[PDB]
Amino acid sequence: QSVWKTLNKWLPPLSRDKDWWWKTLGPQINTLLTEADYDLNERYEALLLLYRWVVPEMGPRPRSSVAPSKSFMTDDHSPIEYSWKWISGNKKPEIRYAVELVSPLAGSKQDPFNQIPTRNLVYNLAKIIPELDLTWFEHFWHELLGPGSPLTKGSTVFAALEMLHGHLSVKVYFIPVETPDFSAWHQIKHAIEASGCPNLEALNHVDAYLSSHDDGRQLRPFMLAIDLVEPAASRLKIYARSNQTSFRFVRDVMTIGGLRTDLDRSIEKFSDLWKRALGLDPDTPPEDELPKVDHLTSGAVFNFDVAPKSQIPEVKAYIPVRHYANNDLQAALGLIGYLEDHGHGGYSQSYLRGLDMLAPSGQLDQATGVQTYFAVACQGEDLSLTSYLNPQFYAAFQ
Ligand SMILES: CC(C)=CCSP(=O)(O)OP(=O)(O)O
Ligand SMILES: N[C@@H](Cc1ccc(O)cc1)C(=O)O
């Protein structure tokens, strides 16, 4: 029997909505953790956390393909996104998931942008995990979301849990609400400037790229992510989207307009993986745009880490598989072909079993949507890769 079956046998029974979320999310998270070879106690801990702090605040059951909100977590507005980080050296993958919790007050004057449940989750986790630090959490929360702060993307905050084989890490995401005088980039920049960083050199590099560079001026910052650790050890990830999709544009953004050098081998491998996962022709000119997709989340997406740990900011690119690839199976086989060609595909069949579990009954080879992004980071001569997965509760109602 699995961990979820044991816990579901013995834990107290839940009301209809909560029990639906338990019997849906429990098996998914447990299957992902099992295919990634997590220790049994970590699976038990993960599902126990899920049972106590996530499931009670997930809101009503899906009952149709119509989502109860326009949540920014996923395109069909599923409030959960899983992610599977590939580790080099035949190491085990890392599993994470992001959740936006909800309450009956969402949209009301008491909580018009659905922030209270995420805050409650962060504080409960702080009660259990003493290593969490809420200094930067509170700072960026007040500055971007609280009283006196300012069009919406559909959410303003969500949280993520990283099961890092032995301990739990928490990430927080702020989605600023834009006004004619306060853009998301404006709010994020002024909050980072008020955050008390030692150095702001990477922030100023990103600011100069976005303001002055011809490619950087095509990027629209929209989201900030932090780690709930000591602020000196946290990352500062600024996410930005562009209508541009050419790989020349992606490479220039990866280099921050040529600021980062000694990345040519990494970017060659990235070009290969990009064509493979999107299903492109191997001879596709890096100057060509991908065929137009007009969506709130189409275009190329990146995040810039401006953590004061370094003076040059680091860039991560997200290949938008759901918008540009032909189908999830083709995209997964492309990613796996790259991984096995570079000796990092020890968990390929496990990843595929996870996809088959998450995928709508008989849609892996006919549609996209399960895999939202393939995230790429340039680590010396190698790539760090992460798959992001959408359970598609509403786009695939069962
Ligand atoms: C909101 C979600 C699920 C992903 C945003 S990108 P990430 O923070 O998961 O990437 P890393 O944790 O830095 O590896
Ligand atoms: N769902 C939003 C926010 C998001 C961005 C990147 C992610 O990895 C996850 C979520 C988007 O696709 O733009």
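Chain A residue numbers are taken from Swiss-Prot; in order, the displayed residues are 10-159, 167-414.
Determined via X-ray crystallography, 2.5 Å.
In case you wondered, yes, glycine gets a Cβ from its N, Cα and C as well.
According to Swiss-Prot, the L-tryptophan binding site annotation covers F81, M82, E90, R257, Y389, on the basis of experimental evidence. Counted within 10 Å of its Cβ, the other Cβ atoms near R257 (mutagenesis position) come to 20, all protein chains included.
Feature annotation from Swiss-Prot assigns L-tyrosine binding site to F81, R257, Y389.
DSSP classifies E90 (mutagenesis position) as strand under the three-state reduction. Neighbours of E90 (mutagenesis position), defined as other CB atoms within 10 A of its CB across all chains, total 20. Annotation of the mutagenesis experiment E90 to A in Swiss-Prot: Impairs catalytic activity when both GPP and DMAPP donors and L-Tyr and L-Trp acceptors are used.
The (2E)-geranyl diphosphate binding site feature in Swiss-Prot is assigned to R105, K187, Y189, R251, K253, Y255, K332, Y334, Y404; the stated evidence is a large-scale study or a structure entry. The Cβ of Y189 ((2E)-geranyl diphosphate binding site) has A107, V173, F174, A175, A176, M239, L240, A241 as same-chain neighbours under 8 Å, each 6 or more residues away in sequence. Reduced to three states, the DSSP call for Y189 ((2E)-geranyl diphosphate binding site) is strand.
Around the Cβ of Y255 (dimethylallyl diphosphate binding site), a 10 Å sphere holds 21 further Cβ atoms from the protein chains shown. Per Swiss-Prot, dimethylallyl diphosphate binding site is recorded for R105, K187, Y189, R251, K253, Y255, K332, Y334, and the stated evidence type is a large-scale study or a structure entry.
What Swiss-Prot says about the mutagenesis result for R257 to L is this: Reduces the catalytic activity when DMAPP and L-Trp are used as donor and acceptor, respectively; and almost abolishes the activity when GPP is used as a donor or L-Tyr as an acceptor.
Residues near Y389 (mutagenesis position) in space but far in sequence (CB under 8 A, at least 6 apart, same chain), listed by position: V317, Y334, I335, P336, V337, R338, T402, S403, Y404. For the mutagenesis experiment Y389 to A, the note given by Swiss-Prot reads: Reduces the catalytic activity when DMAPP and L-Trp are used as donor and acceptor, respectively; and almost abolishes the activity when GPP is used as a donor or L-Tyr as an acceptor.
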Review point. Distance between the CA atoms of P159 and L167, in Å, given 7 unmodelled residues in between?
Key: 10
Review point. Which of these recorded positions (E90, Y255, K332, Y334) have a C-beta closer than 6 Å to some atom of ligand 1?
Key: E90
Review point. Counting only residues 6+ apart in the same chain, whose Cβ is under 8 Å from the Cβ of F81 (L-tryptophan binding site)?
Key: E109, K169, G170, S171, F174, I191
Check your understanding: What is the interatomic distance between the Cα atoms of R105 ((2E)-geranyl diphosphate binding site) and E90 (mutagenesis position), given in whole Å?
Key -> 9
